[PDB]
Protein chains: 4
Amino acid sequence: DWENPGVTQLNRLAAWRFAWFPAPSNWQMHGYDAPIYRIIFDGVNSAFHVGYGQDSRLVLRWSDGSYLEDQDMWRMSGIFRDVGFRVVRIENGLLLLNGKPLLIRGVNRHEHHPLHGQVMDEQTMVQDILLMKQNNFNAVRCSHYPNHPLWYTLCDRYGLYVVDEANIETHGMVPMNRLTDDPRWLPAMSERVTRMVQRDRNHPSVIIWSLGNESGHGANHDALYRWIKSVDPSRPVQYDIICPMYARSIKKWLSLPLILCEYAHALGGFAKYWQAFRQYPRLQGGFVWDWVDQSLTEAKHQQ
Amino acid sequence: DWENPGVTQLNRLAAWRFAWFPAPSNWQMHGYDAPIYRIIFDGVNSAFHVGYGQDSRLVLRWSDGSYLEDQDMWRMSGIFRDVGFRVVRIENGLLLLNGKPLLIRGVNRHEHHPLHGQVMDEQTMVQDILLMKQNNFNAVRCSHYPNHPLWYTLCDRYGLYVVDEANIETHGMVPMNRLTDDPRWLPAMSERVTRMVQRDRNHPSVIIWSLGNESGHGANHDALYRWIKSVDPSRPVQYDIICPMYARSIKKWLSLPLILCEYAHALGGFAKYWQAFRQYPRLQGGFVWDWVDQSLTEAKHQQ
Amino acid sequence: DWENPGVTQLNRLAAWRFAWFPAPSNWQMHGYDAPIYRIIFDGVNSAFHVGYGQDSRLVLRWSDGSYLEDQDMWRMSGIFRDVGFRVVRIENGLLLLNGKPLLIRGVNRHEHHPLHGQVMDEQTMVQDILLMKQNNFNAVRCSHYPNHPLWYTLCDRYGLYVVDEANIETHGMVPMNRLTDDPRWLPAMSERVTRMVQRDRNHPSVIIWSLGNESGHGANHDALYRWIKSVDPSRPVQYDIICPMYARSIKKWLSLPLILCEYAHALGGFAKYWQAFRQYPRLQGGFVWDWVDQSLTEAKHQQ
Amino acid sequence: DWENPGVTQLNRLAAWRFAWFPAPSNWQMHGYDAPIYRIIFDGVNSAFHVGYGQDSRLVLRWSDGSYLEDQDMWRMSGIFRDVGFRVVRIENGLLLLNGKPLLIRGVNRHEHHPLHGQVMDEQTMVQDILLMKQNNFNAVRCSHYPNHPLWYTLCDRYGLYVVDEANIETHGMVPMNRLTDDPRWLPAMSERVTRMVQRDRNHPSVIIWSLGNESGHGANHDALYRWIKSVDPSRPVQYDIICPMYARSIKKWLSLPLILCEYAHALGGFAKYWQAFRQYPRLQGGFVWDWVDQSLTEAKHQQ
């Protein structure tokens, strides 16, 4: 069943002894392969087999859904894991938050552990939120895939803006829009986006829904965009918001609100980027790539 | 595989000896059950088994996709079947066709044969188009499901407006929006709508894309609506256009262009309906239900 | 100077012995003519002569500006007269007031006195506000011309919604749009509307700006409409809102939010009108014509 | 009458022996003062006295309307002067001309004569149109004030795009928006814009209506903008189009279609400007300042 985009799930509802064969932890960390750069099953990579499901980060190593996860990270597989009053609107073409203009001093954060790997632990969440807030960061973007549910609770208790990311991105396929302009791949992206929205709609920290890093002009992506819009009218969806890819250009995306989903790779041009953010009303900020390495003072001074 | 909405198709690409067991023609017509009121497989009801598919009118008798076909017709199953210059826009809230206001003197037509049943034959198409044009009918709506491809060729050679209908309707489920507000059913509706749009985008006779008769407020329906919009920007999509259900009210759908997808059941109130069509700019016409029985002069005089 | 629309005012800034010759009170009440059905000069009819001005209800009997006052009333002339937190928007095509849908149980009120005439007295204001509130009236429309400034203070202290009316209406000219599609009359309407907006922008009771009863398709009217919009973005302007003239039709104005600026002349059809108001979301209410005669229990029960 | 903005005209309908006193030609050219840098009266500067009028370029030297003519030119006064099928729209935020994207290779042209001065002669029009077309110029902007009517006929016979400019600009008043946010000056700007629109609506060469060079945020300007829009729906109005003032920034006006009404003063940065025009879809071109001095090969190569 892990070869056809049509077969998305089987008997999947709404949102340990191990053995390895040729055909919360990672089995590539204990060593079984070479890493390459109502029961609930949160954080299962690729496909697994009561029912079947291939929606990862929402057991086989390769699956049909792996083509929609063309993000830059380490490739493991296995079992990874186990209300407020605010308004965010796009009135008058400006990102308004509770009546005041919103400035996004955000940073992209990966779900990474130095020892375990992609598995997440609670203490790291604390020393990450504290480090972010101490360095003038007011927003965090859960890079590529949604984070652990406890992260959103910590963010909305400590007061941190969260931009939720759907696990949909094709940076390796040529062209990139091959899998997003094809109706055959619409069910997989729908199952990826709708479950994330259902899981994370009740978090005041979540302020922006993100479809993907970037995969094409649209067609399938925007379908989920305003599926979120009509399903969750309170939060804007970005892909309302245009998100350039490492814009140097800013002219091109302006001449088509703007939030730099990926900018200032880690940090040249930071001063010009933040001068642009402060001056230009529709340049409401961006997210620094990335928070942690996949193995700071300048950002604090700039923000 | 015919029990889960997630399993839509298997190895299905883009768009005779028979044996009956307890578990182009209809096997219920020769008599095997009680009717109830690259190879290409056009017109296969329910699910069938190289690959698998349950998208009917786009072999088992009951399937998972039968819940989306809650239309009023005879229930058979089996194998049923084997460019112009015009602009239609919604500029200024009015349905414009080539710069002139569009008046829809349409009628709903079923794919029905007195002897064969739901199987379609070519001569009937001719004596139906001729009868429609002789009775001042300028539009035809392919009721419930898309019609045979030759119908669109005959319509665009003889000059008849066609409103394409996607096979999606829930008139029996309580509430009706149960299957349209549930993300679990989005892949099936997507596979139903996208294949129809891919098959019938290259017909000048097709002027309006219709999502369904009526099934709920939206959520899943509108996703396909503007998936068509962004995939086929030339034609409007109706469900741009509001389509009342047998409006008596017209006030309610006005106070939310309007085309009566179902009106004047066959014919009381026809004079008032057509006076409303002639006077009111946004009441651009409707479709008479139905063209043929499922076993005329007044319409000719009114239009 | 009282013959040319171009001459609007002279030395006019931003907002008693009498003698009669052939060429706060009314000189037609004491008897001098036949009635026909920084210093501040509030309520001076027609034109008068330091400077010159012809903007009445914002001394000659006939003037150039009298053509824009083709309302139904008694024709006198002379000297007639001497902050809250709420949001009103048209989000999603619905009249929203502080987040809740707004129902207008309003009545049209004239500035009339049984003895003095068009002169206004303070006690009458009190026994009018009390009578309106006791009869389930929550809104008042200052018919034709703006009312005395103390009226708005009484309304926003007692909590009564006010729709401000600009003194612009041509119900006698054939066609009515003769004076509104002619650019020669734009300065007069601009001077009429801008001064009213400047005078009454700081009243929380004022919730809707009204251009005129009805005078034509637009051209000059809508100019003032969104001059108010860009000058006072907080309040909607009606003429955002469509105001039918004594609609019986409601179909025609729906098929073009709706508030009946003139309906239920005093009272047939009141039950149907209020059933329409309660059922139909975009029919948000209306104003009863009129509050007082120019010489009640049913309205209380209906609202 | 030449001191009050309210007095715009007297008895003015819709669109030689000389003596000098202390209180088609220019009287400052023959020498009477120091230049400073149904009858029809076309091109009369300031105010003049049957009737009165102060709308110049649509006899006293200084008038009330001179405050709205704060453009850069020589100050003279006196008597200066005596259908096609195309669609221009702003569909999808892009300037569309007959279905194709519009690139404006325009230049700003003054109504200037080396000997006469601001008086215009027919031959100069010919050697100006020919020189413009030979140097890859496809558009011309009538700087500050509308040009002689024969210019539009020559342009639409020779096929040259024309952007009509209303004589409204305050570059000397501090702040500039003093005269455009004040309702007292609305009648003068209305009389200036409406007469130009009435005079030049029937020219296929005219494709864009321009309110002014730049005078403020709006208030009074936009009123005329969509007075033109509702009076002449065929042509866009710019001030639909954002026109930066000598943008170096382009970021700021993008982050608020764009046409550079004033750019490349005569020529540094021309290569970058035209690279921006070619690459960026919403940067549809600009106008070179100026065509002629008020006493070329690089532009030809760049366009």
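Think of each number as a place in line: the chain as shown, counted from 1.
Every residue gets a Cβ built from N, Cα and C, even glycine.
C:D72 to E or N (Swiss-Prot position 202) appears in Swiss-Prot as a mutagenesis experiment; the accompanying note says: Causes a significant decrease in binding affinity in the absence of monovalent cations or in the presence of potassium ions, but only a moderate decrease in the presence of sodium ions. According to DSSP, C:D72 (mutagenesis position) is assigned to coil rather than to any helix or strand.
For the mutagenesis experiment C:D72 to F (Swiss-Prot position 202), the note given by Swiss-Prot reads: Obliterates all binding and catalysis. In the shown protein chains, 15 other C-beta atoms lie within 10 A of the C-beta of C:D72 (mutagenesis position).
The Cβ of C:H110 (mutagenesis position) has C:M73, C:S143, C:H144, C:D290, C:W291, C:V292, C:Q294 as same-chain neighbours under 8 Å, each 6 or more residues away in sequence. Here the residue is the original one, but Swiss-Prot notes a mutagenesis experiment at this spot, C:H110 to D, F, L or N (Swiss-Prot position 358): Less stable to heat than wild-type. Causes significant destabilizations of the first transition state.
Mapped onto three states, the DSSP output places C:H144 (mutagenesis position) in coil. Swiss-Prot gives this note for the published mutagenesis C:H144 to E, F or K (Swiss-Prot position 392): Essentially inactive unless very rapid purification. Causes very large destabilizations of the transition state.
According to its DSSP assignment, C:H171 (Mg(2+) 1 binding site) is coil. Per Swiss-Prot, Mg(2+) 1 binding site is recorded for C:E169, C:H171, C:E214, and the stated evidence type is experimental evidence.
Where Swiss-Prot documents C:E214 to H (Swiss-Prot position 462) as a mutagenesis experiment, the accompanying text is: Slowly inactivates galactosidase activity by reducing the binding of magnesium. It increases binding specificity. Long-range C-beta contacts of C:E214 (mutagenesis position), restricted to its own chain and to partners at least six residues apart, with a cutoff below 8 Å, comprise C:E169, C:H171, C:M176, C:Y239, C:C243, C:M245.
Under the heading active site, proton donor, Swiss-Prot lists C:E214, citing experimental evidence as support.
Here the Cβ of C:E262 (mutagenesis position) has 20 other Cβ atoms within 10 Å, regardless of which shown protein chain they belong to. In the three-state DSSP reading, C:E262 (mutagenesis position) counts as strand. C:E262 to Q (Swiss-Prot position 538) appears in Swiss-Prot as a mutagenesis experiment; the accompanying note says: 10000-fold decrease in the beta-galactosidase activity.
As annotated by Swiss-Prot, active site, nucleophile applies to C:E262, with the evidence given as experimental evidence.
Swiss-Prot lists C:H265 to E, F or N (Swiss-Prot position 541) among its mutagenesis entries, and the accompanying note reads: Poorly reactive with galactosyl substrates. Less stable to heat than wild-type. Its own atom aside, the Cβ of C:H265 (mutagenesis position) has 11 Cβ atoms within 10 angstroms in the protein chains shown.
Same-chain neighbours of the Mg(2+) 1 site beyond C:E169, C:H171, C:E214, judged by a C-beta within 8 angstroms of the site's C-beta center, are, in sequence order, C:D70, C:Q71, C:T170, C:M176, C:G212, C:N213, C:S215, C:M245. Residue pair C:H265 (mutagenesis position) / C:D72 (mutagenesis position) shows a Cα separation of 13 Å. Here the Cβ of C:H171 (Mg(2+) 1 binding site) has 13 other Cβ atoms within 10 Å, regardless of which shown protein chain they belong to. A coil conformation is recorded for C:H110 (mutagenesis position) in the three-state DSSP classification, outside any helix or strand. In the deposited model, 4 residues between C:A266 and C:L267 are left unbuilt, and the Cα atoms flanking this gap sit 5 Å apart. When the Cα atoms are compared, C:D72 (mutagenesis position) and C:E262 (mutagenesis position) turn out to be 13 Å apart. Gap check: 42 residues are unmodelled from C:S295 to C:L296, and the C-alpha separation across it is 18 Å.
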